[PDB]
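K.L.:
The structure follows.
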Amino acid sequence: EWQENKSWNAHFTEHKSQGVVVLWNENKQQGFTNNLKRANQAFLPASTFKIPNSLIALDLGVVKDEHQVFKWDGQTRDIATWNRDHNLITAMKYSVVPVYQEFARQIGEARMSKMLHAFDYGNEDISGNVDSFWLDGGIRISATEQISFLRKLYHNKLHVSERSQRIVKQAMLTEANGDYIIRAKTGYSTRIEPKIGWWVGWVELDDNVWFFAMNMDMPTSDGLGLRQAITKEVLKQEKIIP
Ligand SMILES: O=C(O)c1cccc(-c2ccc3ccccc3c2)c1
Ligand SMILES: [Cl-]
């Protein structure tokens, strides 16, 4: 059951942008969004794919645990934080594509495809290069589809071990204070139009969980901070966070 609240569009327009925020109240099993059409439009997941990618790599033993070090390959890239050693935690924190590209190559197309179908993840289509299909291949996912996937992750209901799901939820940790915990993952899609940014995850409260998934137009990297800012303004508006 779903309600459309066009008043949230103000948060996008104030910043001369366009996008969708989708909220899900777990206690009440009710969803909310500013744009039901865009809520169900499928986009490239980009670095939000690092969630399913981590789960599969851990569950197959490609990644031993969250401490295993993935050594920088020595190739200088334009993102400074990528030119260093990483573990699962920091690789997630800094969206370190090269690390996850090597995961995908070791996972393999066959096992990746099988796992994404078991996850019911998006259109489950890995068409393209195994090490970049989530950036410029055929895989697509909508904001509402992100929520269904995330809800299964939260409840340890995905078809991987509980350990794998706990580790990935730890690596998703983004913000925590006395009022809430946010576990989430950002995304930035540029190789295929329209260029968008993602932010998907959930807000843990004492007595409830609010799942969220947003995407917005991102013609330039200058607006990437709006992914979190716009999401948080909606959360504040709905009195989910002070
Ligand atoms: O936020 C992310 O989720 C993310 C995921 C993957 C890559 C990048 C990325 C890539 C190129 C950039 C260029 C200019 C400024 C920032 C840039 C950031 C960000
Ligand atoms: Cl944690």
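All chain A residue numbers match Swiss-Prot; in order, they span 24-265.
Placement of Cβ uses the backbone N, Cα and C atoms for every residue, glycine included.
Just lifted these from Swiss-Prot, have a look:
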type	residues	note
MUTAGEN	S70 to A	Does not alter thermal stability
MUTAGEN	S70 to G	Increases thermal stability. Abolishes hydrolysis of cephalothin and decreases catalytic efficiency about 60-fold with respect to ampicillin
ACT_SITE	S70	active site, acyl-ester intermediate
BINDING	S70, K73, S118, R250	beta-lactam binding site
MUTAGEN	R189 to A	No significant effect on catalytic efficiency with respect to ampicillin. Very little reduction in dimerization at neutral pH. Predominantly monomer at neutral pH; when associated with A-206. Slightly decreases thermal stability. Significantly decreases thermal stability; when associated with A-206
K.L.:
Checking the recorded positions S70, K73, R189, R250: which ones have Cβ within under 6 Å of ligand 1?
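P.N.:
The recorded positions passing the 6 Å Cβ test are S70.
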K.L.:
Tally every other Cβ atom lying within 10 Å of the Cβ atom of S118 (beta-lactam binding site).
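P.N.:
The Cβ of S118 (beta-lactam binding site) has 19 Cβ neighbours within 10 Å.
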K.L.:
Measure from the CA atom of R189 (mutagenesis position) to the CA atom of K73 (beta-lactam binding site) and give the result in Å, rounded to a whole number.
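P.N.:
Pair distance, Cα basis, whole Å: 15 Å.
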K.L.:
Enter the number of other CB atoms within 10 angstroms of the CB of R250 (beta-lactam binding site).
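P.N.:
There are 23 of them.
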K.L.:
If you pair up every Cα among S70, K73, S118, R250, the residues annotated as binding beta-lactam, what's the maximum separation in angstrom, rounded to an integer?
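P.N.:
Pairwise Cα check on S70, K73, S118, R250 gives a maximum of 17 Å.
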K.L.:
Among the recorded positions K73, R189, which residue has the fewest other Cβ atoms within 10 Å of its own Cβ?
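P.N.:
Checked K73, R189; of these recorded positions, fewest Cβ neighbours within 10 Å: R189.
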K.L.:
I'd like the Cβ neighbour count for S70 (mutagenesis position), meaning other Cβ atoms within 10 Å of its Cβ, all protein chains included.
P.N.:
22
K.L.:
For the recorded beta-lactam site formed by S70, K73, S118, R250, name the remaining residues of the chain with Cβ within 8 Å of the site's Cβ center, in chain order.
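P.N.:
Surrounding the site, in chain order, are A69, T71, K208, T209, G210, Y211, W221.
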